[PDB]
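Colleague: Input: one structure, supplied below.
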Amino acid sequence: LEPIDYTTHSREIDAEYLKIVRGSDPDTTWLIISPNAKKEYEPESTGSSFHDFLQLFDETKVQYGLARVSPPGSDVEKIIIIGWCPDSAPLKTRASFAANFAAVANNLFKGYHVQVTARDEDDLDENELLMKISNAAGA
C-alpha cells in the first residue's frame, strides 16, 4: 500500500511531540501533522487551546493530531491522538489509513491515553472527547 512518511521531518515532528507529551511549554499543548506536496508528513499547526485543535483539521487530507489535555474535574493531564481520515482525502491514502494510524500510534506519538478515529467535525465534539479522556486508562 502507501506507507506513511514521518521520518523525513522527524526533527520538526519529535520537537513538538516531546514538548506536548511532557507539558514543558503551555503555549504548545497540541500538534497536527499533515502531508506536504511530496507526501511527507510534517508539523502543520500547533496551539495551546484544545478547542482550537479540534477545529484545525483539513477535510481534504489524512492527518494526525496529538494533544495534551486535562478535562475539567481534575488536574491530571492526558494524551489523546486523533487519526483524521476525511472522505475527501485521496483514495489511496484513505485505504492506507488503518495501517498508517497504527504506525503513528506505535512508533511516533507513543504514550497516548486515548485514540480516536475522526472523519468530520461531528467526530471531534469537545465534550465527548473530554469525557473519553477522563475515563481513560494508563498510557
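We're sticking with Swiss-Prot numbering for chain A, so the shown stretch reads 3-141, in order.
Header entry for method reads X-ray crystallography, 2.1 Å.
Positions of Cβ are set from backbone N, Cα and C atoms, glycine also.
According to Swiss-Prot, the protein carries these features:
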- 7-136: domain 'ADF-H' (DOMAIN)
- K21 to A: In ABP1-1; moderately reduces actin binding and partially reduces ARP2/3 complex activation; when associated with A-24 (MUTAGEN)
- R24 to A: In ABP1-1; moderately reduces actin binding and partially reduces ARP2/3 complex activation; when associated with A-21 (MUTAGEN)
- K80 to A: In ABP1-2; strongly reduces actin binding and abolishes ARP2/3 complex activation (MUTAGEN)
- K94 to A: In ABP1-3; reduces actin binding and abolishes ARP2/3 complex activation; when associated with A-96 (MUTAGEN)
- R96 to A: In ABP1-3; reduces actin binding and abolishes ARP2/3 complex activation; when associated with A-94 (MUTAGEN)
- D122 to A: In ABP1-4; no effect; when associated with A-125 (MUTAGEN)
- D125 to A: In ABP1-4; no effect; when associated with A-122 (MUTAGEN)
- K134 to A: In ABP1-5; moderately reduces actin binding and abolishes ARP2/3 complex activation (MUTAGEN)
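For each listed feature, how buried is it and what is near it?
Modeller: Across the range of the domain 'ADF-H' (7-136), the DSSP-based residue counts are 48 helix, 32 strand, 50 coil.
Within the same chain, the residues at least 6 positions away from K21 (mutagenesis position) whose Cβ sits under 8 Å from its Cβ are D27, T30, listed in sequence order.
Cβ neighbours within 10 Å of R24 (mutagenesis position), excluding its own Cβ and spanning all shown chains: 11.
Around the Cβ of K80 (mutagenesis position), 22 further Cβ atoms fall within 10 Å across all displayed protein chains.
For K94 (mutagenesis position), the number of other Cβ atoms no farther than 10 Å from its own Cβ, over all displayed protein chains, is 12.
There are 16 other CB atoms within 10 A of the CB of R96 (mutagenesis position), with all protein chains counted.
Around the Cβ of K134 (mutagenesis position), the number of neighbouring Cβ atoms within 10 Å comes to 16.
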Colleague: I'd like to know which of these mutagenesis positions, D122, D125, is least surrounded, judged by other CB atoms within 10 A.
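Modeller: The mutagenesis positions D122, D125 were compared, and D122 has the fewest Cβ atoms within 10 Å.
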Colleague: On a C-alpha basis, identify the one among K80, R96, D122, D125 that is nearest to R24 (mutagenesis position); the candidates are the mutagenesis positions.
Modeller: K80
Colleague: Using C-alpha positions only, work out which of the mutagenesis positions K80, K94, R96, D122, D125 is nearest to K134 (mutagenesis position).
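Modeller: Going through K80, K94, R96, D122, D125 one by one, the closest to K134 (mutagenesis position) is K80.
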